[PDB]
Amino acid sequence: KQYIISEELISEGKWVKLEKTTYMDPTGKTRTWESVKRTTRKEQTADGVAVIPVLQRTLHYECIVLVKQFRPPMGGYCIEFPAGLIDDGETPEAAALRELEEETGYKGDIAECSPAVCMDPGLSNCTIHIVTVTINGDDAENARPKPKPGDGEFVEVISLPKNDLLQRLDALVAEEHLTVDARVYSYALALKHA
Amino acid sequence: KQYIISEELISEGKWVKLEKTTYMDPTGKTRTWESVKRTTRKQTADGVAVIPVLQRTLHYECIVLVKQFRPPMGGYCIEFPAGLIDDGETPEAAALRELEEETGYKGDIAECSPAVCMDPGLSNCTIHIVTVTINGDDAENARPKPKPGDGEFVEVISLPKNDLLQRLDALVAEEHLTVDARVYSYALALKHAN
Ligand SMILES: c1n[nH]c(-c2nccs2)n1
Ligand SMILES: c1n[nH]c(-c2nccs2)n1
Ligand SMILES: [Cl-]
Ligand SMILES: [Mg+2]
Ligand SMILES: [Mg+2]
Ligand SMILES: [Mg+2]
Ligand SMILES: [Mg+2]
């Protein structure tokens, strides 16, 4: 029933733009919406990837590898899955493995790749692939993992056991001012609920 | 170590604004970011998203989701029930209220996250994730009456919790919908548990 009629640019920054969206509602009436989009999306199947990195080591419990970094939009530190935008011509898998290595030092193995999923669909058109990757932490490559941060990238690695993820996240939030990402919290809540 | 120095308004709509954030990087170098904010926040968070666990004896437990046209996305998305928290509303009350308006179900609160970020590289948007159980055998949830406000047009989709990820992949392959990243993350973790 519903569809886009027009998209009018309101303001276009270097990285983000705002649009006035006109659409047809299902009563047959015309309505508008204020829409955010990135300026960086070309032919990628999504804007970005977020990596679910399951660190596996003999005689260790499985960990989920997370990162902490300052996020200017939030004005503070956030704890997230490793993530980045997909470079033009780059596959989501390759982007995932690359971002994981850049942010954490770890060299992973692909497990699964989601279809493009929406980040905040009432606000923006932004999408990611969620890429599950296993890290063989017994491999020598993954012994002394050092982030290769890019220019203006400053990332801390936090590995938490999968079997206690939600409480460990709660214990981090209780100890400093910091925000957990909604996807990370959602993933931790399901681990509890299962 | 990092912090915000200043925020310049670039453009302000009715619902969304775009800012240029200046911040201090951890080397002591001054940097800028293009940040989105909502104009509606006053609250612990912008919104709530509800994880509604539909419990009916002798049935599988279902997670109740919603399908709506999302003008920023140009298409239909499958999401947790959700909405913005009203001025002077608690996150718990917003959750039960939105769950009722969007699904017709009357639920009980199980737990409530701290404020969690939606897309912290882009926006300051936050939500509380509120887990709610729904006693599907109670008479008030027999014929769930959805109360859509002005301009809401929501379809309800209940899916079994124990197969959620495969059920969502099936809808994406057949119905050309976009699944929400929080929904998908929850689904993934139900599979990855144990
Ligand atoms: C975010 N962008 N536009 C919106 C709207 N809410 C009601 C009408 S337009 N939210
Ligand atoms: C989204 N908003 N601002 C951005 C930037 N990326 C690199 C420098 S500023 N992305
Ligand atoms: Cl539950
Ligand atoms: Mg990143
Ligand atoms: Mg990066
Ligand atoms: Mg809603
Ligand atoms: Mg509403």
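Residue numbering for chain A follows Swiss-Prot, covering 14-207 in order.
Cβ coordinates are placed from backbone N, Cα and C, and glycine is handled just like the others.
Taken straight from Swiss-Prot:
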BINDING   A:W28, A:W46, A:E47, A:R51, A:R84, A:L98, A:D133  substrate binding site
BINDING   A:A96, A:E116  Mg(2+) 1 binding site
BINDING   A:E112, A:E116, A:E166  Mg(2+) 3 binding site
DOMAIN    A:57-197  domain 'Nudix hydrolase'
MUTAGEN   A:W28 to A  Reduces affinity for substrate about 8-fold. Strongly reduced catalytic activity and strongly reduced affinity for substrate; when associated with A-46
MUTAGEN   A:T45 to A  Impaired phosphorylation; generates ATP in the presence of diphosphate
MUTAGEN   A:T45 to D  Phosphomimetic mutant; unable to generate ATP in the presence of diphosphate
MUTAGEN   A:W46 to A  Reduces affinity for substrate about 6-fold. Strongly reduced catalytic activity and strongly reduced affinity for substrate; when associated with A-28
MUTAGEN   A:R51 to Q  Reduces affinity for substrate about 15-fold and reduces catalytic rate about 17-fold
MUTAGEN   A:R84 to Q  Reduces affinity for substrate about 5-fold and reduces catalytic rate 67-fold
MUTAGEN   A:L98 to A  Reduces affinity for substrate about 6-fold
MUTAGEN   A:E116 to Q  Reduces catalytic rate 2000-fold
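A:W46 (mutagenesis position) sits 14 Å from A:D133 (substrate binding site), taking the Cα positions as reference. Taking 8 Å as the upper bound (exclusive) on CB-CB distance to chain B, the recorded positions A:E112, A:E116, A:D133 give A:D133 in sequence order. Annotation for A:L98 (mutagenesis position): same-chain Cβ neighbours under 8 Å, separated by at least 6 residues, are A:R51, A:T53, A:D60, A:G61, A:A108.
Here A:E166 (Mg(2+) 3 binding site) is compared against the recorded positions A:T45, A:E47, A:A96, A:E116, A:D133, and the shortest C-alpha distance is to A:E116.
On a Cα basis, A:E112 (Mg(2+) 3 binding site) lies 6 Å away from A:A96 (Mg(2+) 1 binding site).
Note: the Cα of A:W28 (mutagenesis position) and the Cα of A:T45 (mutagenesis position) are spaced 23 Å from each other. In this structure the C-alpha atoms belonging to A:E47 (substrate binding site) and A:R84 (mutagenesis position) are separated by 23 Å.
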